[PDB]
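Single-structure report; data block below.
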Amino acid sequence: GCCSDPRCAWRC
């Protein structure tokens, strides 16, 4: 998942 990565979760 995207929300799995911090580089994405940053905006989750």
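For chain A, we keep the numbers from Swiss-Prot: what you see runs 5-16, in order.
Backbone N, Cα and C define each Cβ position, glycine as well.
Under the heading of mutagenesis, Swiss-Prot lists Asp9 to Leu and annotates it as follows: Reduction of toxicity. In this view, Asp9 (mutagenesis position) is surrounded by 10 other Cβ atoms within 10 Å of its Cβ, with every protein chain counted.
Quoting Swiss-Prot on the mutagenesis of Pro10 to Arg: Loss of ability to compete with alpha-bungarotoxin. In the three-state DSSP scheme, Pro10 (mutagenesis position) falls into the helix class.
While the structure shown retains the original residue, Swiss-Prot records the mutagenesis experiment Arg11 to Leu with this note: Reduction of toxicity. For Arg11 (mutagenesis position), applying a Cβ distance below 8 Å and a minimum sequence separation of six or more within one chain yields no residues.
Record note (Swiss-Prot) on the mutagenesis of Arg15 to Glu: No loss of activity. Long-range neighbours of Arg15 (mutagenesis position) (same chain, six or more residues apart, CB within less than 8 Å of its CB): none.
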Nonlocal neighbours by CB distance (under 8 Å) for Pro10 (mutagenesis position), same chain, sequence gap 6 or more: none
